[PDB]
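Worksheet: one structure, shown below.
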Amino acid sequence: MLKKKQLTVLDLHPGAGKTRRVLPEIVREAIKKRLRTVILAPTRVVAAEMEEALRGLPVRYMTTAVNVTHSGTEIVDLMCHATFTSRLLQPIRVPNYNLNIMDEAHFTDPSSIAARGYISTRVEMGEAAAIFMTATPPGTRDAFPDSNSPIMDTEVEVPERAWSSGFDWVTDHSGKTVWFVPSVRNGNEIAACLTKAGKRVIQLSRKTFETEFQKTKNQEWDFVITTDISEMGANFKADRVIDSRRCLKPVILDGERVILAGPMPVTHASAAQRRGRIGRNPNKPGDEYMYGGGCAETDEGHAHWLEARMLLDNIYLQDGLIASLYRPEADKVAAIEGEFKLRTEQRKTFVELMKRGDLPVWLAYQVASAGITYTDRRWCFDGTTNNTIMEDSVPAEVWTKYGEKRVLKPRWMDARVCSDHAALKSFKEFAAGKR
Ligand SMILES: CNC1(C(N)=O)CCCC1
């Protein structure tokens, strides 16, 4: 594995021990061989779990998720996928790591795809080694991989709205359920229905994950209602998964707007990871996987792969050379390598609109490539009427930085800025000049 020019896919089944057994063996070998190593965790929760598995090994934790006094002699760095890609885009020197280890390497957020493209390009150049750890590599067609213990797989109609009748099996259960929903708003309605039926419900999504995930350890619960973020190494002491088998697909329409299409079927990889939350205890056979639809390759034409190209076009590799997407995920949506490469000041604007602005990649790119500076928010108000953002069926309004009350009507409409109440609140603060 550890030889220059090798990319290894470590594709042991979910719960096989990639994170807690194999990763420390890899790191000890890497240290013996004096390999400057990076370990990429998908989330702060996984970063903290890795610290427990690696405790006693000299690892530099480049995350506030871990409170450790570093020796300053570590040659192994650990950070999140997003942090790696962020530091590559910033005017900060990222070491040319000899060994690049990506845990939960199926993650399809743009920064994870971009990190795989950068790393796989360095390996192809003959510069580095890489290990991608995941039960479900890109293009897997198996939604039912092996598990530590037998799983009961059942195809069943799964509610996606509040219900009064016809789904007794949902609430008759006396254990712990992880339920994958396609969106925060859909989980909100299911969670309210379960809470009314007397259940204890925890909701997880990207923006809430570190904080809310701790509740799954610190309090008794009957249901976790989660988006797809729990596919990325989230472990639960559960005995059932309920899987809508649905997700939202961001889609760029006519190069000019992003919609959240669907809900529509998950990929096989997503279905396998959702299912893979259970069957993990070799002493507890018969965990249940209830699934409410089929799989499809909904990663084709999905905006994240075009967003990953926007990121990689703006990462220095060598002269004007541009890192390719990792080959198995490289031909999922039309892109021309280099088409999104920005001149120095526009690139800085692009980076800040993502880092400080918290805007989606695609929307950051539209603003930066238009020659708009980071603090110029006039574009948030000068779009067509059909780009009016709505709040409870009325046009959303903010006070501009000038003190003027204006309707929020962005020049470029990206549905992710108002996917839920928290997103809309954040975008209103942005439009107002508050960050
Ligand atoms: C730059 N990548 C390609 C794409 N996704 O359009 C070019 C055709 C093959 C893959």
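All chain A residue numbers match Swiss-Prot; in order, they span 1681-2115.
The way this entry was determined, per its header, is X-ray crystallography, 1.5 Å.
Using N, Cα and C of the backbone, Cβ positions are placed for all residues, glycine too.
DSSP assigns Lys1698 (ATP binding site) to a helix in the three-state reduction. As annotated by Swiss-Prot, ATP binding site applies to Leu1692, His1693, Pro1694, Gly1695, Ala1696, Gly1697, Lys1698, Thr1699.
The domain 'Helicase C-terminal' annotation in Swiss-Prot covers 1830-2009 and rests on sequence analysis.
The note that Swiss-Prot attaches to the published mutagenesis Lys1887 to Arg is: Diminished RNA-unwinding capabilities. Neighbours of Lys1887 (mutagenesis position), defined as other CB atoms within 10 A of its CB across all chains, total 16.
The Cβ of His1693 (ATP binding site) lies under 8 Å from the Cβ of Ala1815, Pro1825, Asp1826, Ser1827, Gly1956, each of these being in the same chain and 6 or more residues away along the sequence. The ATP site, placed at the center of the C-beta atoms of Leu1692, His1693, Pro1694, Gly1695, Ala1696, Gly1697, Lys1698, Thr1699, has further neighbours from the same chain whose C-beta lies within 8 angstroms: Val1702, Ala1815.
If you draw a 10 Å sphere around the CB of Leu1692 (ATP binding site), it holds 15 other CB atoms from the protein chains shown.
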